[PDB]
Amino acid sequence: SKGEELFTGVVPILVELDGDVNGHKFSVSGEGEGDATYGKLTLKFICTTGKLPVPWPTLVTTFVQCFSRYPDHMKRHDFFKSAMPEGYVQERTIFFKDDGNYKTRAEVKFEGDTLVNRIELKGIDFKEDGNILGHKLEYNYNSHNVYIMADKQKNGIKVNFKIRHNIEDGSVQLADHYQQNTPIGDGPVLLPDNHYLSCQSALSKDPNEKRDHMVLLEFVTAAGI
């Protein structure tokens, strides 16, 4: 595959997000590297506007599935890498149960040797004292499966999954994800058969970082075929 070759080694990653949740505006910058051979991602995110108005875990999914490890026997189903270097647009609506929703639009593409994820996020209908704006979510992350289906109509894919964020009282805050990806270029891409990505994420802090931030270590592997 075309893009396939772009991911054989360690690739630097840059993430830039501008967000507005219920009028609370903020920006985040992230840097790190991905090693698709091992489905590995290592990144550090910094809120460059001061304090993040929402819990960091709620932004993990928004912050480059092209770094997922696709088993050799499943390479023909790797839409993400096939869209590179031109990239793909990734759009989501994330519904937080009994609370508001995030709508995101992002462009993932290479800028030189760096894989960049530029995101615009808009959140509305949140409860000021809810689990999100109220900061009631634990700083951790559960393993989840991400379900992918082709969408030949748009020469792209449809993705859906549920993220369960742990609330400090022991309960869970469901975040229902509806996602669509379509190529940026007019080039050809690989439309996959149904499969899923198995994802695990570990959140941590940089003991010397005084800015509001998040350190992320993530491993993702395609499966189901």
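Numbering of chain A is taken from Swiss-Prot, so the residues present carry the numbers 2-64, 68-229, in order.
From the backbone N, Cα and C atoms, a Cβ is placed for every residue, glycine too.
For the published mutagenesis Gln69 to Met, Swiss-Prot gives the following note: In Citrinine; leads to excitation and emission peaks of 516 and 529 nm, respectively; when associated with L-68; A-72 and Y-203. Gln69 to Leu appears in Swiss-Prot as a mutagenesis experiment; the accompanying note says: In RSGFP4; increases fluorescence and shifts the major exitation peak to 489-490 nm; when associated with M-64 and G-65. According to Swiss-Prot, the mutagenesis experiment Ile128 to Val carries this note: In EBFP2.0; shifts the excitation and emission spectra to shorter wavelengths and increases quantum yields compared to BFP; when associated with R-30; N-39; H-66; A-72; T-105; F-145; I-150; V-155; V-171; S-198; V-206 and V-224. As a published mutagenesis entry, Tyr145 to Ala appears in Swiss-Prot alongside the note: In Cerulean; leads to improved quantum yield, a higher extinction coefficient and is 2.5-fold brighter than ECFP; when associated with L-64; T-65; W-66; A-72; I-146; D-148; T-153 and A-163. For the mutagenesis result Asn149 to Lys, the note given in Swiss-Prot is Increases fluorescence at warmer temperatures such as 37 degrees Celsius. In Esmerald; leads to brighter fluorescence; when associated with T-65; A-72; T-153 and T-167. In VisGreen; leads to brighter fluorescence; when associated with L-64; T-65; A-72 and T-167. Quoted from Swiss-Prot, the note on the mutagenesis of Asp155 to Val is: In EBFP2.0; shifts the excitation and emission spectra to shorter wavelengths and increases quantum yields compared to BFP; when associated with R-30; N-39; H-66; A-72; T-105; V-128; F-145; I-150; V-171; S-198; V-206 and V-224. A mutagenesis experiment is reported in Swiss-Prot for this position, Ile167 to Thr, and the note states: In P11; increases fluorescence at 475 nm excitation and at warmer temperatures such as 37 degrees Celsius. In Esmerald; leads to brighter fluorescence; when associated with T-65; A-72; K-149 and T-153. In VisGreen; leads to brighter fluorescence; when associated with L-64; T-65; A-72 and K-149. Quoted from Swiss-Prot, the note attached to the mutagenesis of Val176 to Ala states: In mut2.1; shifts fluorescence lifetime from 3.03 to 2.50 ns; when associated with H-145 and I-198. Quoted from Swiss-Prot for the published mutagenesis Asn198 to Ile: In mut2.1; shifts fluorescence lifetime from 3.03 to 2.50 ns; when associated with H-145 and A-176. Quoted from Swiss-Prot for the published mutagenesis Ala206 to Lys: Abolishes the tendency to dimerize and leads to monomeric fluorescent proteins.
Overlay of Swiss-Prot annotations on the structure.
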| residue | record | DSSP (3 states) |
| --- | --- | --- |
| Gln69 | mutagenesis position | helix |
| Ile128 | mutagenesis position | strand |
| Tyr145 | mutagenesis position | coil |
| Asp155 | mutagenesis position | strand |
| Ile167 | mutagenesis position | strand |
| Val176 | mutagenesis position | strand |
| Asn198 | mutagenesis position | coil |
| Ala206 | mutagenesis position | strand |
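Ranked by Cβ neighbours within 10 A across all protein chains shown, the mutagenesis positions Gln69, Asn149, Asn198 are led by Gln69.
If you count neighbouring Cβ atoms within 10 Å for each of the mutagenesis positions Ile167, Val176, the highest count belongs to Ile167. Reported as a whole number, the C-alpha separation between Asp155 (mutagenesis position) and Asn149 (mutagenesis position) equals 19 Å.
Around the Cβ of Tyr145 (mutagenesis position), the same chain contributes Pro58, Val61, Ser205, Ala206, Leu207, each under 8 angstroms and 6 or more positions distant in sequence. Each residue contributes its Cα atom, and for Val176 (mutagenesis position) and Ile128 (mutagenesis position) these two points are 20 Å apart. Nearest Cα neighbour of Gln69 (mutagenesis position) among the listed mutagenesis positions (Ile128, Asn149, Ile167, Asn198): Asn149.
Note on proximity: of the mutagenesis positions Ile128, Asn149, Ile167, the one nearest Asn198 (mutagenesis position) is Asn149, by Cα distance.
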